[PDB]
Amino acid sequence: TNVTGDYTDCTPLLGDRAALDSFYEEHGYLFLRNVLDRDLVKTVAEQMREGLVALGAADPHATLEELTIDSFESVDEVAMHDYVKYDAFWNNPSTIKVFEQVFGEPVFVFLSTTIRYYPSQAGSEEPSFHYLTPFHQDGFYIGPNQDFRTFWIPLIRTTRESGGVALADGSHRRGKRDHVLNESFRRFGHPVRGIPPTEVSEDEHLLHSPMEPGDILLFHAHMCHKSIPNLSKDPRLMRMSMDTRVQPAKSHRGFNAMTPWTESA
Ligand SMILES: O=C(O)CCC(=O)C(=O)O
Ligand SMILES: [Fe+3]
Ligand SMILES: [Mg+2]
Ligand SMILES: [Mg+2]
């Protein structure tokens, strides 16, 4: 594995503005544990699950940790957006409170959210991982302002093997990097660009840790990050997550900020 380490637990920094900001400036991320309402997260996980029962041929009697689907790509993603009530989650006062704690000022939550529901492909000789994200920076796609941050949450727990998002520690300090076409990644059948290996340094140590529902991972617009494939076996688990962007309420609201996923995709 290219993952060389865990996220640093930034939870101890929360009531110390200077320390929280210092870590974020150096590293380009914060990992905050048990800060969201677990009951709210569970309701969203259940919404995703019921969407999959309706749209992905998921077992109607499976618990969240028994749940699986044959194929991510066979599920109607537009229709899944009707099931997962993310705006109500992000804009719940308890969630907003955490966003404000991070930014130190009132926030605006993007009207776009990406939802992810990836089955394990452990054992597959020809796995379908082309729909995952290669190394990229969100600020390459989203702007013009570059002071938004991405907020990434697990809807059920992740393990090292079930995957999530890998962060290249401190890779947000030399601006936007080149993203080039990569034949091993596709989205809705179309080509995808990613940062090539000649542009992510061995010094920008790759990080991934298991996370629990209630936890959040957030990162700078120039943080270089990529998907980690689900190869869970023991236990085999879906990886269920969602990600949005948040910015100061005072900042310019661009296309991405104002446009729901279904209207832009
Ligand atoms: O979770 C993933 O696989 C990719 C996440 C991502 O690119 C993001 O949150 O910006
Ligand atoms: Fe991203
Ligand atoms: Mg049964
Ligand atoms: Mg810079």
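Numbers in chain A track Swiss-Prot; the residues on display, in order, are 2-266.
According to its header, this structure was worked out by X-ray crystallography, 1.3 Å.
Each residue, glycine too, has its Cβ placed from N, Cα and C.
Per Swiss-Prot, these features apply:
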- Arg117, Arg188: substrate binding site (BINDING)
- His137, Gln138, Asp139, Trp153, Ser228, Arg240: 2-oxoglutarate binding site (BINDING)
- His137, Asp139, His226: Fe cation binding site (BINDING)
- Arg117 to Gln: Abolishes 1-deoxypentalenic acid 11-beta-hydroxylase activity (MUTAGEN)
- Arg188 to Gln: Strong reduction of 1-deoxypentalenic acid 11-beta-hydroxylase activity (MUTAGEN)
Going along the chain, which residues six or more apart from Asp139 (2-oxoglutarate binding site) have their CB under 8 A from its CB? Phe149, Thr151, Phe220, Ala222, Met224, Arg246
State which of the following recorded positions has the fewest other Cβ atoms within 10 Å around its Cβ: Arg117, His137, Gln138, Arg240. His137
Could you tell me which three-state DSSP class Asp139 (2-oxoglutarate binding site) falls into? helix
Assigned conformation of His226 (Fe cation binding site) - DSSP reduced to three states: strand
By a 10 Å Cβ neighbour count, the lowest-scoring of the recorded positions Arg188, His226 is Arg188
Could you list, ordered by sequence, which of these recorded positions: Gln138, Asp139, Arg188, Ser228, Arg240, have a Cβ under 6 Å from ligand 2? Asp139
Within 8 Å of the Cβ centroid of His137, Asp139, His226, the other same-chain residues by Cβ around the recorded Fe cation site are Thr134, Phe136, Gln138, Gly140, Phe141, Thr151, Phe220, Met224, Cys225, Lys227
Please list the recorded positions from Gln138, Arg188, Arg240 whose Cβ falls under 6 Å of any atom in ligand 1. none
For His137 (2-oxoglutarate binding site), identify the closest of the recorded positions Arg117, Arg188, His226, judging by Cα separation. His226
Restricting to the same chain and to sequence separations of six or more, state which residues have a Cβ under 8 Å from that of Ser228 (2-oxoglutarate binding site). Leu133, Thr134, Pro135, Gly164, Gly165, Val166, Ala167
Rounded to a whole angstrom, what is the largest C-alpha distance between any two of the residues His137, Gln138, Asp139, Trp153, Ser228, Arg240 that the record assigns to 2-oxoglutarate? 21
What is the nearest of the recorded positions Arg117, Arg188, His226 to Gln138 (2-oxoglutarate binding site), using the Cα of each? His226
Near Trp153 (2-oxoglutarate binding site), which residues of its chain come within a Cβ-Cβ distance under 8 Å, counting only those 6 or more away in sequence? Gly165, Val166, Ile217, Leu218, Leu219, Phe220, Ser242, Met243, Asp244
Looking at the recorded positions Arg188, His226, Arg240, which ones sit with their CA no more than 10 Å from the CA of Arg117 (mutagenesis position)? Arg240
